[PDB]
Amino acid sequence: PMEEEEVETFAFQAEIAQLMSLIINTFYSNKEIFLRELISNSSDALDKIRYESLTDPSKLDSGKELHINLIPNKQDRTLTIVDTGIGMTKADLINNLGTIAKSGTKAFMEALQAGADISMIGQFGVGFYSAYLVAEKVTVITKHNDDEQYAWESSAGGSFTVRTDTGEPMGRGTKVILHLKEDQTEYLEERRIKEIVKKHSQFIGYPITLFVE
Ligand SMILES: Nc1ncnc2c1ncn2[C@@H]1O[C@H](COP(=O)(O)OP(=O)(O)OP(=O)(O)O)[C@@H](O)[C@H]1O
Ligand SMILES: [Mg+2]
């Protein structure tokens, strides 16, 4: 073909693959907590960049504003969570989002069997995967300070890919893009989103902005 793109395909760590099918194939009632989990991740990443700037203000040259944006797109049926946090290196993506085992995974699977609410997911070190409560597919674009912009992607099925991102440059941070299931479109509604952020994400030490089309 005219153009070529390098893709790297990785198997999810076995327990995490198993946690993902559990999340996807079980019925759960309290799905809205996915949003709280992604906002926390953005909040953590922003704490991190903030921490690093204390000793090295140069680290904020890639953008000084520390914040989180929420972007529903009804045309594409996507909900995007953007932060100007620390972002992830390629290796961060690979190690931290699927490939390296987590201490709490087995235990969280155990708790789910007993009938735990999925809301507890974030106590175990696997909160990200709550996204698959409402998304058939998740794309993570990320730009860390001394590395290139990358795109992580997976629709489950036990696998994810990482590639150099060919999209619009970010400066610094992470964009999580949720391709929503057809029965989960309420999470594109301005009212629903506002309700959910007020109920679950009111201890975020950063400004959050909802962009409404
Ligand atoms: N928005 C983000 N910016 C930077 N790194 C992120 C972001 N989201 C996820 N990560 C990385 O992926 C890892 C997995 O996140 P996940 O939410 O599954 O677990 P956690 O936040 O470490 O713990 P838990 O969510 O269970 O309290 C995180 O530790 C973090 O390093
Ligand atoms: Mg988390």
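Chain A residue numbers are taken from Swiss-Prot; in order, the displayed residues are 11-223.
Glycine residues also receive a Cβ, built from the backbone N, Cα and C atoms like all the rest.
Mutagenesis annotation in Swiss-Prot: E47 to A, described as Strong ATP-binding. Strong interaction with HSF1, HIF1A, ERBB2, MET, KEAP1 and RHOBTB2. No effect on interaction with TSC1; the structure shown retains the original residue. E47 (mutagenesis position) counts 22 other C-beta atoms within 10 Å of its own C-beta, drawing on all protein chains shown.
All protein chains considered, the CB of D93 (mutagenesis position) has 27 other CB atoms within 10 Å. Record note (Swiss-Prot) on the mutagenesis of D93 to A: Impaired ATP-binding. Strong interaction with HIF1A, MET, KEAP1 and RHOBTB2. Loss of interaction with HSF1 and ERBB2. Los of interaction with TSC1.
A coil conformation is recorded for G97 (mutagenesis position) in the three-state DSSP classification, outside any helix or strand. Long-range Cβ contacts of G97 (mutagenesis position) within its own chain (separation 6+, distance under 8 Å): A55, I59, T152, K153, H154, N155, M180, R182, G183, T184. Mutagenesis annotation in Swiss-Prot: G97 to D, described as Abolishes ATPase activity; the structure shown retains the original residue.
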